Every structure is written in structure tokens, then in C-alpha cells.
Amino acid sequence: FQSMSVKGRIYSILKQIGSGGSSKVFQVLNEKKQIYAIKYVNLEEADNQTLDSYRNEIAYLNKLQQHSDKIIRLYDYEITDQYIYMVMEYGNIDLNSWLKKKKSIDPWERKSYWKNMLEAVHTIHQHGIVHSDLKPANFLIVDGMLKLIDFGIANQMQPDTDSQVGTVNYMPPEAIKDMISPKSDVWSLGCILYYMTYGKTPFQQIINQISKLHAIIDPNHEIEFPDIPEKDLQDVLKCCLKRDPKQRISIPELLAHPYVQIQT
Ligand SMILES: c1nc2c(NC3CCCCC3)nc(Nc3ccc(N4CCOCC4)cc3)nc2[nH]1
């Protein structure tokens, strides 16, 4: 039966959607019984660099929403030396949970979601952000439209009440080779669309974690692309999962691709 105040306005808490490390997100109602999601971040043990990172996420998100409506709407925020309250729009469900429940995705809906994702990541790229660690969980379904909730800075968020994929599965090869590019996100997006298309991520079948990394980077490992009705889609997946960034398709190319632009 808890409640919370953000910028002079009081919000009753219905339940906790999920928590990741030093942050929590709640389903809340306002004064006029309108629904929102409020993110609470605890800064008490957050280091100087970590504070600066959270500052950046708010700053960008605050600006970016004015450009595109495929980035989560932040209606209001409150920020102090010990806490952050972010009042965002409420979404029905994160994509990762939705994808776990949907054993088969509708080809039309997949295609729509893909266009929603592309528009979102295109917008962050245009403002000089490479998300780098892109996941399905970074996308939120609000009224049949995917929206980008998280910019990948210092996130550990899971829902808080089977778990097939690992953390590494969507990661680019260059990031593993690193020990950079907008096209690094294109690889990650590619894996999301690949999961939606074939039911698993490209390297899910690999048992061992050590070798799974080595498998991603290795050019002599070939990825499966079983034939499907949409020969467009099959091209997009291949084009996204080409290991070399220079050859790998760019976001603007993906937008003018037939899959996105051609009606069937
Ligand atoms: C801004 N930020 C938001 C969310 N963040 C969540 C943070 C934890 C991981 C999932 C996303 N969830 C939102 N909605 C959800 C509603 C129900 C959800 N669940 C239903 C399925 O089982 C898991 C919880 C998950 C997210 N809305 C939202 N607006």
C-alpha cells in the first residue's frame, strides 16, 4: 500500500514490475488514476562515474523523445544526491517476455516491430549513441508499438514475480574481438529479428559458454538461415549477421530495404 512523490505530484504504487541491481521500476497511478511506470534508482553506493552515467541516460532520453515517438516517453523526473525518480509512460510488456510466451510470432507483426526497432535505433545513432549491448528487453511494447526504454549504460533489469538465452547471445563479434560502430547495433538487432523469425538466437544451440564467444568471431563458422516464405526477411537476416562491419548493412540501407518498404 505504498505511495511516492515526484515533483510535487503523488503516485500510488500498484506493484513492482521488475528490479535490476540498484534500481527498481513500479506500476503506479497518479492523482487522476492514470497509469505510469516510475523508475527508482538508489545512488547511495553509486560511484562518481556511475552517477555521471545515469545523468547522461536521463539527459539523452529527455532530448531524444522530442525527435521520435519510438523512444520511451519520460513525462517527468526528480534527481537528488541519493535518488532518481523517472516518470515514464507505462508499457504492456517488454519484448523479451512477450517473445518467451509467443511460440510463433505473426509475420505481419514481426515486420511492424522490426520497423519500430529500426526507427528507434536510427534516432539514437543520429544523436551520437551506439547502444552496443542491445537486447530484446531494451524494447517495450506500448499499444502495439515497440519503444526503446533503455540506452544500455548501466542496466541489469529483469522482471520480478524458461530463460533459454544467455547474456552474450546478442553480442557483436567485434566487441568480443575488442579485447565501436553503429553497425554493431545492426548485428544485435539482426539477432532479435532472427529470434523472431526462427525461434532461437543464432548461437543459442551452443552448449559451452567459452567456445560460444569463439564461435561468434570465427569466420569459418556458418549461421543457419532455413528457407521461408519471406525471401526479403532471409536477406535482411544474412545482411545483418555478416561478421565484417564494413560489409554489414547500415540502418539507412535497412530502412530502404524491400522487407521494410514492400507490401504483402
Ligand atoms: C517504462 N519502463 C517500463 C518497464 N520496464 C521493465 C523493467 C524490467 C524488465 C522489463 C521492462 N516495464 C513496463 N511494463 C511491463 C509490464 C509488465 C511486465 N511483465 C509482464 C510479463 O511478466 C513480466 C512482467 C513487464 C514490463 N513499462 C515500462 N515503462
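Every residue number used here counts from 1 along the chain in the order it is shown.
Per deposition record, X-ray crystallography, 3.0 Å.
Here the Cβ of each residue, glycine as well, is placed from N, Cα and C on the backbone.
Annotation comment: Swiss-Prot describes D133 as active site, proton acceptor. The secondary structure of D133 (active site, proton acceptor), as reduced to three states from DSSP, is coil rather than helix or strand.
Here Swiss-Prot flags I17, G18, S19, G20, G21, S22, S23, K24, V25, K39 as ATP binding site, drawing on sequence analysis. The Cβ of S23 (ATP binding site) lies under 8 Å from the Cβ of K39, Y40, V41, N42, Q156, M157, each of these being in the same chain and 6 or more residues away along the sequence.
Secondary structure at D150 (mutagenesis position), as computed by DSSP, is coil. Annotation of the mutagenesis experiment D150 to A (Swiss-Prot position 664) in Swiss-Prot: Loss of kinase activity.
According to DSSP, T167 (mutagenesis position) is assigned to coil rather than to any helix or strand. Here the residue is the original one, but Swiss-Prot notes a mutagenesis experiment at this spot, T167 to A (Swiss-Prot position 686): Loss of kinase activity.
Mapped onto three states, the DSSP output places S19 (ATP binding site) in strand. Between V25 (ATP binding site) and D150 (mutagenesis position), the C-alpha separation comes to 12 Å. Between the CA atoms of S19 (ATP binding site) and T167 (mutagenesis position) there is a gap of 17 Å, rounded to the nearest whole number. The two recorded residues, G21 (ATP binding site) and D150 (mutagenesis position), have Cα atoms 15 Å apart. The distance from the Cα of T167 (mutagenesis position) to the Cα of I17 (ATP binding site) comes to 20 Å. Rounded to a whole value, the Cα-Cα separation of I17 (ATP binding site) and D150 (mutagenesis position) is 15 Å.
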